[PDB]
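Below is one structure, written out as structure tokens; the observations come after it.
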Protein chains: 6
Amino acid sequence: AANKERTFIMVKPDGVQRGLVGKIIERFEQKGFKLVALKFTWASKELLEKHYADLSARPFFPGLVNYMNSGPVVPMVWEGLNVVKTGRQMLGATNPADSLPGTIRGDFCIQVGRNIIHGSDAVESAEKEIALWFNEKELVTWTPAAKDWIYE
Amino acid sequence: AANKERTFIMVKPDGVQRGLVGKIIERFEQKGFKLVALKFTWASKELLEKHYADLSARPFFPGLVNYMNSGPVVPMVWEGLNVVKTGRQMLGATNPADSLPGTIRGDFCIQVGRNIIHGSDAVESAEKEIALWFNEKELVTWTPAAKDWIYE
Amino acid sequence: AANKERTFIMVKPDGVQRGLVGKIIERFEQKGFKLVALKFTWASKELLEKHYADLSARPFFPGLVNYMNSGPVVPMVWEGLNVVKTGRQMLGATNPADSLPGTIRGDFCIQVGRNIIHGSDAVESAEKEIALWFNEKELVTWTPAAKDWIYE
Amino acid sequence: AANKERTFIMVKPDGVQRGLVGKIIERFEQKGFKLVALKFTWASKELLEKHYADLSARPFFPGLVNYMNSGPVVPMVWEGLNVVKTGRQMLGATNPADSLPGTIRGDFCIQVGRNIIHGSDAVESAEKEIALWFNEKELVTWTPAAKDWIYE
Amino acid sequence: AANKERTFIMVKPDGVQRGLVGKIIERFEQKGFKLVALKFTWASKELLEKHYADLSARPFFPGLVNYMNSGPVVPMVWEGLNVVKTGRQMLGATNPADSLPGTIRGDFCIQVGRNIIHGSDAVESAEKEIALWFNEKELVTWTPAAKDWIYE
Amino acid sequence: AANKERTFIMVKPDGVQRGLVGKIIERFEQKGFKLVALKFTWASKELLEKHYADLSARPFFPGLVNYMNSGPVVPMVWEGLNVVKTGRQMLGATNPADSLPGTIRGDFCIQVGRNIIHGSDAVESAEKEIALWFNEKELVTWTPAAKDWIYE
């Protein structure tokens, strides 16, 4: 129930370009979270406008959609107790300048427009993002051998 | 075209269960190789027997297909000059016992039946494997920013 | 004197099971702390009940003892300026979800009941714990060659 | 010009003696910061007192200059958006005791007098320090291939 | 049975002094070998002379014993399929200069007289060494949760 | 005498561009070798033609001089027992395709014209290269605290 919460994590074009895919996945594996879905893909503007629908009436929305469609991305779904919230703590503050050393953004990037990764900000939106990026078919259910040493 | 050679690499169920996905991906990214495709999935037996078609007459063929259908896998495609042969060197000998330290199998596993990873043995087999596991829609073509620093 | 303070650090059953022993010891070594004692053992309930004597009346007490007796543990002693306090900081908050990235619990575990490690909460309790877990003969006294580059 | 800010970072004698030069450099490279200058040298006292001019009235000033002249150092300049302040965050609090895990001092050292590294505290001091330690001939101007993936 | 083989691995005084304890243990853990015994101790000459009994007549014998008695050591027991032989492979050649990169000696040391680690040369000698260094009571028997993903 | 042998190691333009400076230095520090000189610089064609004088009458010499003058390089001098020979083993085969995993080239690059690093091939040429790249002033003499644990 609580251990079955899921979040959407995506490596952005700059994360892929800078060779940080393996490193980012390692952080989540290490922590004990469970990989549920993963894929390498070039997001379409139609999909990005959906993903960024809330930036619609904000200045320079097109430039955001064009940047995000400027290279391949790595969408993922991780499962675990409090993964949405904990996953965001792990990524660090959205604005890299505010990210602490030890977090993904704090260790690997500098500017907010090139902040290498995305993570759902709430359970509700994680629910929305996952359904937008993956078919229920792409979500894999399995059981880790070490499950009992991770959760009581 | 030389630098465009592609090979199929797959993290087996034991690799996923032991949390080695990011580490394996990282070895390829740091080397200079280009990720072309990636997904997390549970392989069906019908797909496994195709993938294993060559071992059809083998007495261990049934248990093999059986084992590979016992947990999720991470198939992927990497591109780069001579990647089939070099990808093989990186993985190390098929029997971990012969794999040298520094290789993936040599560093992370012990026995042949739990050798954490698969790699195409030749271009002709890489082509078949890639086509077996991926649809052409899933192979992403993009250009790494450091390409001229990797290849002349 | 201040530099001779010691604390008791112990890898719990889940840390051993999840293969974090070397990683945890590494964190203390790279920091500059001196290893004073180390062993691998399966702790008896008698011993665990003395270690947890203060919680004897709690309703969870018996469950806690059975768990700590469910797998081997790695008890150790570290020495250095303010090691009890700094030791705690390096471990992170007891509840991993409150542990920040960069700490041992922040990077490697998720739930409080599976929080992989223990560290004395005070000089007083560290003294008590060391006496409980080790004999005088097990505490090694030596001098690090890098001593003058770690301390003024 | 924003992204062209520069700060002075120096590996102190204890950092060199403890073999932390590559690790320190790696933290800056992975973050996205650009190396502008670097050298290995034994600093004279006359240079140290200039570098430490501000602490002239300090009772610990003499021993400080003394200590910093006791082994070789690795001065360097890094460039990047907001590098003075961010470089400071990365290093962690000046007193390692207050430095958090994840920072350089928090992860690698224990006491203030052996705090392995120096970082400019402000732009005005970075400018002076850079000019004190390096000749203009030694500051290299070049462009990283991934610049557009780090800054917009 | 074949999987129950054990070997004796010991970190020498120089490995402890150079802070390689956690790194060395890490190599064995990530590989899949099971930790059976571990301790930190200062070895007596009496004990060292029994460990090196075969070299009693060599002219260097006394110098070797004095050196091995000059700092604490970390004796341990590892268990797994072909561990004595694979253990040796992971350590590299006795003389570090002949040790290949990726091995423990190849990556971390230089001269034969300061070769940081020891590993039994055969099943026969491993049995003898374990009895010399540990009591029956110090050998821990447990089952790794990942066992079925390491062995067929 | 033998422990005082030195070699010239230089990170090439592609090594700097790919952010491998810290990593390469770490390998040498880790091994136990001693840093004697280090600097970040843009090599002049006049200096490169001297360095590559033996490629004079070979095809496409100019293209080599232009590539090597296409970005900053990191020249270094390391000191240690058999450092020239051992340093070359650590770098791996010149042609990356022949480099074994575990070596610098085997882990980080692909093609011979983009092989990230240079190392003197003999004591005689190390002697020549060092004098070409550094003034006797730039060579720092110091003594590591751990010297006695590295050499007998």
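Numbering, chain F: per Swiss-Prot, residues 2-153 in sequence.
Cβ from N, Cα, C; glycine included.
Under the heading active site, pros-phosphohistidine intermediate, Swiss-Prot lists F:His119. Swiss-Prot lists F:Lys13, F:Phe61, F:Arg89, F:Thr95, F:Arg106, F:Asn116 with the feature ATP binding site. Listed in Swiss-Prot is the mutagenesis experiment F:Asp15 to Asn, annotated as follows: In KRm5; lethal due to loss of phosphorylated active site intermediate; when associated with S-97. For the mutagenesis of F:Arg106 to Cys, Swiss-Prot gives this note: In KRm7; lethal due to loss of phosphorylated active site intermediate; when associated with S-97. The structure shown keeps the original residue. Here Swiss-Prot notes a mutagenesis experiment, F:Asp122 to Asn, with the remark: In KRm12; lethal due to lower enzyme activity; when associated with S-97. Listed in Swiss-Prot is the mutagenesis experiment F:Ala127 to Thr, annotated as follows: In KRm9; lower enzyme activity; when associated with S-97.
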From F:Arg106, F:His119, F:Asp122, F:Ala127: recorded positions whose CA lies within 10 A of F:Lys13 (ATP binding site): F:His119
Cβ-Cβ neighbours of F:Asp15 (mutagenesis position) (radius 10 Å): 28
All-chain count of other Cβ atoms within 10 Å of F:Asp122 (mutagenesis position): 15
Proximal residue to F:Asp122 (mutagenesis position) among binding-site residues F:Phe61, F:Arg89, F:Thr95, F:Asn116 (C-alpha distance): F:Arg89
Cα separation, F:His119 (active site, pros-phosphohistidine intermediate) to F:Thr95 (ATP binding site) (Å, whole number): 8
Span of F:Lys13, F:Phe61, F:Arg89, F:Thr95, F:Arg106, F:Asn116 around ATP - largest C-alpha separation, Å: 25
Cβ neighbours of F:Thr95 (ATP binding site) where a neighbour is any other Cβ within 10 Å: 15
Nearest recorded site to F:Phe61 (ATP binding site) by CA-CA distance, among mutagenesis positions F:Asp15, F:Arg106, F:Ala127: F:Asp15
Interface-proximal recorded positions, chain B, C-beta separation under 8 A, candidates F:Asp15, F:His119, F:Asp122, F:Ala127: F:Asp15
Those recorded positions, out of F:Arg89, F:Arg106, F:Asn116, F:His119, F:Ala127, that come within 10 angstroms of F:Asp15 (mutagenesis position) at the Cα: F:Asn116
Between F:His119 (active site, pros-phosphohistidine intermediate) and F:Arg89 (ATP binding site), the C-alpha gap once rounded to whole angstrom: 9
Rounded Cα separation (Å) that holds between F:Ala127 (mutagenesis position) and F:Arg106 (mutagenesis position): 20
Cβ neighbour count within 10 Å of F:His119 (active site, pros-phosphohistidine intermediate): 19
DSSP three-state assignment (helix, strand or coil) for F:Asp122 (mutagenesis position): coil
Least surrounded among the recorded positions, given as F:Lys13, F:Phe61, F:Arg106, F:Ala127, when other CB atoms within 10 Å are counted: F:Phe61
